[PDB]
Amino acid sequence: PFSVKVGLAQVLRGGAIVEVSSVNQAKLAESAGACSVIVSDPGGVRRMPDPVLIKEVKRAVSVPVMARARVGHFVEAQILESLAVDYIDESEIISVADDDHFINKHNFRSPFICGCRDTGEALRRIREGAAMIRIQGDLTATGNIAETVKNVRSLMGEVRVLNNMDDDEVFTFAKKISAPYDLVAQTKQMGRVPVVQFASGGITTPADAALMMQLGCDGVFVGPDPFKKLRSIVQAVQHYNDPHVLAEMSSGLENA
Amino acid sequence: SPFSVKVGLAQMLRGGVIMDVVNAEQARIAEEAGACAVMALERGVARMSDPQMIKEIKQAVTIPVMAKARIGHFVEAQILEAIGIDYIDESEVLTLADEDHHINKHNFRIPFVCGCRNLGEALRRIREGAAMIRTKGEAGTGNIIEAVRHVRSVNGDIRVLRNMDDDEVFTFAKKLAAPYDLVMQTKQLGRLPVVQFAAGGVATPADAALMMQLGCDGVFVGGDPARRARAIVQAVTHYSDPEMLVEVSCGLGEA
Amino acid sequence: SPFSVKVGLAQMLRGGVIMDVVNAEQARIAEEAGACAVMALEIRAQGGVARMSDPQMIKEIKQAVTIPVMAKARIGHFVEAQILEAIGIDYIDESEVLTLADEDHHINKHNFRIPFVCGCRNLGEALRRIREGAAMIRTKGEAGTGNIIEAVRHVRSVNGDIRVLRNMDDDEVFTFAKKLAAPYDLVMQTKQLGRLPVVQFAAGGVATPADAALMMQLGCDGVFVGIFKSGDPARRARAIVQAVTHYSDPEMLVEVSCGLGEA
Amino acid sequence: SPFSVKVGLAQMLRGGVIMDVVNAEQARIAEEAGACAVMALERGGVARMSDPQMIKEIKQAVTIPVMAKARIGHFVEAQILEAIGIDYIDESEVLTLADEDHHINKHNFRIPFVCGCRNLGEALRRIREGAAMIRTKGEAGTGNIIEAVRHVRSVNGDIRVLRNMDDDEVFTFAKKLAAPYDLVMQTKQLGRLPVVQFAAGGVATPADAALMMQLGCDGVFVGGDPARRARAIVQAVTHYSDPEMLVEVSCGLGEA
Amino acid sequence: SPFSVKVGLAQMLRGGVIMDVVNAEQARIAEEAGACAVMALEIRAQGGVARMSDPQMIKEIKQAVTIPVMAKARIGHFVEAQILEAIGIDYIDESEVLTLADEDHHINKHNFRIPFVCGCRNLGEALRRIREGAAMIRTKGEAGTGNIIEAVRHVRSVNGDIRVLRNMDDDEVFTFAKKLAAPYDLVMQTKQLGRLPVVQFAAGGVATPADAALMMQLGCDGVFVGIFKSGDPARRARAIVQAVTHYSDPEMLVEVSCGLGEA
């Protein structure tokens, strides 16, 4: 059944996922062509969103709906799975509830997305049962893609090193990145991370979104005039290799 | 050579002043004072400028138009090129986008400007495709001290390289962490193989002329703006004429 | 799988004492005293570089006895291994008592049809060696000292974590695998199984019958011994063998330890 | 180009074994056992280029190429070796370093040079200076191959990393190696070292030699019964992937 | 000036090999092999305190040869120098291979009519020795080892900075003099002249013809040698001399290096 969840998450390839806080924002995001919306209510402790709000968003749109659970908060996840979400993001953007263990994701029917900063971390989240990885930059609303670029490049580059590696050296490599050897082999044989990989953190402009795509990501998360910027980002991801399109979409974006 | 052509497009600026501008007004004022080109920008995180404000400036002047792209943000560059800009400045003044890599500038048709602090950094930017180098100093301070350090650094190392025993140049390339070929080319020429401007803190006519007397092909500039601009332009055109420098510096107004 | 088969092959060594031998006579004495297998080799007190032993002296030993014959290949030296496989030895010991040949990588033992023994000091190291294809594990203490203290540390270490792992909350095993730096699949397999998924011997400093029996009571499947560095080898070798077979019988242990000679 | 010709000269040594010799007798024993070339040397103390007298005697005693060592940076020693007809010059760190900060400018010679290295950056720097042949050196006079394995693996490892690397990241990679970008890209294109690569240091047995070949080396240097051990190693290099053969030549070799 | 005259005097040594000698016979062999001058002395492997040599043995050497005769005076020991001047030597080497006599000050060499040679390791040290009155400089590597590595470092150091200085922006030379801790006037004089304003020899570890020629190709005007600590001194001394005279001729270098004997 893990392969089923991994298959499901594929339908998301080529899309932008938008953080919404109201059915109003969820609708816009949908009309703008968002492939999915991630529901949240927003210092302080940041938790799973109110199941009521989540139900309104789910009812108010047709695209798949995602929600956040705190790292290691498997009960929050049980709730989300009970309310019938399409995806659960076990998210470090929210306040971690367990510093030593993540949710055992194979105990759920819902597909999970987890964050990562490097290959090892990605592979560990996946062995735990994540069906989708987001390569996370800044956890804050900084509007800076620097860390995202760092982590996307670290991910891609390790995959490329692994692809070419002398098989006899893969064992030591798995030890070094603290990843399950068998997933490392799978990643090597396939020449790519065995699940959908999205970029997330600081994506503020169409240029940012297109850059992540050109860097090899399968899509992006995004957290004045919001509708216009939303469609521009969707278009940017859809036409990421086309400069003229990108110029058009960036033209007159009030202010990011 | 497509690179040599880019290098040539930049030389045409040798002897001029490039001025930052944020609207058609400033851009017009800068062209009126005699700027050899204008640098378009809107000013947190600092990014490429809006393609609209750039186009407005491109139509409101006859001199070349430059624009900044964040270090490593090759898509911002792609966009700038598609806008038909004359020069792209992969600028550390904006918010760094890739801490480990610069844009591969050879993948572009437009000529690129890159900053540097020493010879190695300059040669590395050039190898990446930069067709023009601005030895940077301190940005936003009005203090020229750092720009002077870096100009002296670059020029000083070039002179050292010029007279160096050939057999020692390999080790020198390693220490500079620079491409050996580009280093031997710099030794053969006796200067940077590309145009070299100074930027950072250039606040007065004297500052500008100093940079020129230190050996810079020109300068970037970031009371009475129109007056100061002309005075700075004149300073660069007549950098070794004290009478001129005195004239255009007199009654300059709070800088 | 051919790995399941190599693992199975090693099952036959359970309750056994493997003995180092440097010639024929010794290999005969080792078999005569009931050793389950011999380990051919031609170190601490001398120095120099210790490598694979000359095939000639390996061939002679394999001809002198009918019990399985082992040989050491330097860590990472996959060509020494290829040569041993070609010579038709029963088991290859990729042995850290020889001079390390590769500091970053062990031999890829799957690439061989002949079963491998690998040393370990803790659980993670054992599970890593196994994933590399090791069909048998020996927790090595310290070599050539006659002191068993380090073997005891390692045996307790491995067995200890195995018991920890056995009763561990399922959701915490991932993190445990990380901390162990060992493949998660093999860790869960060790959890479900309640022990090392392969044969596990003790090695290093086993000098007396009491030592050998101690290892068995700590939960090992057998022991390696370096016997000939003592007064009377035959009697001592016989005593250690008997000790392993009767490890939980103090009366017998007293019997075989009596008048053993200088250890 | 004169450099490509020197490189070509070194290629005719591929699949061979180079042996140290200190007299004409050894040189013959070495050639008799099928050595591709011999290395002339007269041996604490300061180690220098050997006497041309003994070099001339060895070049006369054999028909295979004769190599000799020059101290690192000692370009005059190299001029002397070139003037006496030596086929290859080994700018060798097993001699007493003569210059701590610069190697010989090898382009200024007509004779092809061999240089040692411990990693890729070092190999490329030597090549840029004119080296036509690289030997990855472990340690000298110990009989322990562990260091050679490290270096061979280090060089071959980085080459593999380089082969599959994103083009835009090669600049930074060249910096980190502190190696000439041109040569780095050329190494990327070829997918291997642009020159012949041998292994040296601690090769004491047939198995050692075959291991180096199996790791990727184009050949090896070698520093009981010599005439027997010599042929065994030669045979090892020629048939490095033939275990049966490796068993036969290692059988009853004697004390190493 | 009398300093211009002493500097001029040393010009005659260019292309020369100066040889250490401990008696007459040697001084004769040194001149017979074409040494431009000898250095009389009566250290590393022995210890004790090394001082000026006894005049008697200096007088005997000066009588045995017709080429200039040098002698070492301990650093700072201006009285040892006065004694050497009185004895009528040609050059005094205020030599750091002898036991330092003053750790803070060198001999004031102007106070003498006889020309001085001083050691150096870099440009600043050379320019300081010159200002003190040194008429000739020898960049010393390391003494009594037969290893040339340090001489090469120092030669390259001095010559390197001289090239840096030659092309340096005039306004930056002041700071360069400070960093060098060397008199600004002498620095500018070195800049304008493109080299050391005095004769500059290499010294330390020069053991073979290739060594000597190497120093010359790096830009030295000659070399010091310690020859008699080898197999056949005469042949070797002759070879080093020939090497200095034909430093840019590999064929000749091969000729004279052939069958030299133990170095």
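For chain D, we keep the numbers from Swiss-Prot: what you see runs 21-63, 72-251, 258-290, in order.
This entry, so its header tells us, was determined using X-ray crystallography, 2.0 Å.
In case you wondered, yes, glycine gets a Cβ from its N, Cα and C as well.
Taken from Swiss-Prot, the feature active site, schiff-base intermediate with D-ribose 5-phosphate applies to D:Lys97, supported by similarity to another entry. Taken from Swiss-Prot, the feature D-glyceraldehyde 3-phosphate binding site applies to D:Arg181. Per Swiss-Prot, mutagenesis D:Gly54 to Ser is noted as: In rsr4-1; strongly reduced oligomerization and 63% reduction in pyridoxal biosynthesis.
Locations of recorded Swiss-Prot features on the structure.
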residue  : record                                                          : Cβ neighbours (10 Å)
D:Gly54  : mutagenesis position                                            : 17
D:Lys97  : active site, schiff-base intermediate with D-ribose 5-phosphate : 25
D:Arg181 : D-glyceraldehyde 3-phosphate binding site                       : 21
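Those recorded positions from D:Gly54, D:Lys97, D:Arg181 lying by chain C, with Cβ under 8 Å from one of its Cβ atoms, are D:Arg181.
Each residue contributes its Cα atom, and for the residue listed as 'active site, schiff-base intermediate with D-ribose 5-phosphate' and the residue listed as 'D-glyceraldehyde 3-phosphate binding site' these two points are 25 Å apart. A gap of 27 Å separates the Cα atoms of the residue listed as 'D-glyceraldehyde 3-phosphate binding site' and D:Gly54 (mutagenesis position). DSSP gives the residue listed as 'active site, schiff-base intermediate with D-ribose 5-phosphate' a strand state.
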